[PDB]
Amino acid sequence: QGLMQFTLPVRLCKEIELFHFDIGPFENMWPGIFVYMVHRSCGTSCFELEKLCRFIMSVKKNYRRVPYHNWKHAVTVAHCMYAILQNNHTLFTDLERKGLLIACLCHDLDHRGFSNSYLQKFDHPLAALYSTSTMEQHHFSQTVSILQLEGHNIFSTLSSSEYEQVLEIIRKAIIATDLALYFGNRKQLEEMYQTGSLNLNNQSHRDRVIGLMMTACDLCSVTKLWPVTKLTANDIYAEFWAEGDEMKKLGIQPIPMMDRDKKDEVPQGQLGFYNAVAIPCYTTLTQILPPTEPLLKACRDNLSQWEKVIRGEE
Ligand SMILES: COc1ccccc1N1CCN(C(=O)c2cc3c(C)nn(-c4ccccc4)c3s2)CC1
Ligand SMILES: [Mg+2]
Ligand SMILES: [Zn+2]
């Protein structure tokens, strides 16, 4: 370091502060974008540049060449967390700022493009090792593995205490990306916010709020400009339909979402997801953290674009 400030071209320098930023098609700039975000979000001092770079490149190596759950998704989810943190400066601890961008970059490590359900019906060894949140316990495991490589300990300055705290933020943040867990997490938050029992000084409450941030960042393709949203959906479904094919190979009719013979039902499927998942997620998030409102507004814009697709207005 340490008078070595990363800088981006002007258009990226400005637009990276906005929730709807797309990191672009130049894979070799993504490490640079992430370090930029860590530097501005956390400090130039929070991590040793040499170690941070080495960690980022091993994380990248451990993402697979799958249509959707890839390195670009990792960096996209970390950019949404960066926009949330930078719009809510004073609400987060020094440990939280450190751990959350790392959690986001690692949250789908070694994803194979298959759901927890498929692993369970295939009888994959991971499903025997981890009975719930199967892929998410795997992703956390891969994170600890990489932190334990020589020259990869980006947390080397933390005390024993702070190190266990930061790895516990990361574990909880990554487990929360299991959408099966989102529904009750958001119900509890909605009740806590409305009865006014929500207390950010309660560690158990902070946990829930970071859980919700993790779902928000993870689903953030629905908060992009329509052409980004529309073209990402193609990647999402290319994984869904492969999984559907693999279900049929086990002798199991897949759900329609995964059946490539039911492509026609995609736009109605997106409506259900926006209504049952996305809109509620950003709504409750915007109640807890008012400056995240642009994510809700962009989500509602994309809902209305999918209504236009159904009405043949596109
Ligand atoms: C009744 O639903 C449930 C009830 C209890 C537990 C689990 C569920 N499932 C909910 C659905 N599940 C999904 O993975 C997802 C389905 C879709 C669809 C359609 N578009 N996107 C998506 C993602 C990211 C961006 C844009 C669009 C997603 S992600 C799995 C779990
Ligand atoms: Mg995941
Ligand atoms: Zn993800």
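Heads up, chain A uses Swiss-Prot numbers, so what you see runs 723-1036.
Each residue, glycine too, has its Cβ placed from N, Cα and C.
Now, the feature entries from Swiss-Prot:
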- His791, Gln992: 3',5'-cyclic GMP binding site (BINDING)
- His791: active site, proton donor (ACT_SITE)
- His795, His829, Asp830, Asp940: divalent metal cation 1 binding site (BINDING)
- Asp830 to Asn: Reduces activity 1000-fold (MUTAGEN)
- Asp830 to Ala: Loss of activity and of zinc binding (MUTAGEN)
- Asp830: divalent metal cation 2 binding site (BINDING)
Tally every other Cβ atom lying within 10 Å of the Cβ atom of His829 (divalent metal cation 1 binding site).
27
Given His795 (divalent metal cation 1 binding site) and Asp830 (mutagenesis position), what distance in Å do their CA atoms have, once rounded to a whole number?
9
Looking at Cβ-Cβ distances, which residues of the chain lie under 8 angstroms from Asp940 (divalent metal cation 1 binding site) while being 6 or more apart from it?
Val799, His829, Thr899
In three-state terms from DSSP, label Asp940 (divalent metal cation 1 binding site) for me.
helix
Cβ contacts of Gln992 (3',5'-cyclic GMP binding site) (under 8 Å, same chain, 6 or more positions away):
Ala955, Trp1028
Starting from the Cβ centroid of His795, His829, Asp830, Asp940, the recorded divalent metal cation 1 site, name every other residue in that chain with its Cβ within 8 Å, sequence order please.
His791, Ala796, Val799, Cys826, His833, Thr899
Using Cβ atoms only, which residues of the same chain lie under 8 Å from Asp830 (mutagenesis position) while being at least 6 residues apart in sequence?
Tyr785, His791, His795, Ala796, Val799, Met857, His861, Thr899
Other CB atoms within 10 A, centred on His795 (divalent metal cation 1 binding site):
22
Neighbour count, 10 Å Cβ-Cβ cut-off, for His791 (3',5'-cyclic GMP binding site): what number do you get?
22
Filter the candidate list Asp830, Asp940, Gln992 of recorded positions, keeping only entries whose CB is under 6 Å from an atom of ligand 2.
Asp830
In sequence order, those recorded positions of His791, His795, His829, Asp830 whose CB lies under 6 Å from ligand 1:
none
Secondary structure at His791 (3',5'-cyclic GMP binding site), reduced by DSSP to three states:
coil
Just the recorded positions from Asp830, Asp940, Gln992 whose C-beta lies under 6 Å from any atom of ligand 3, please, or none if there are none.
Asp830, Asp940
Tell me, by DSSP, whether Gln992 (3',5'-cyclic GMP binding site) is helix, strand or coil?
helix
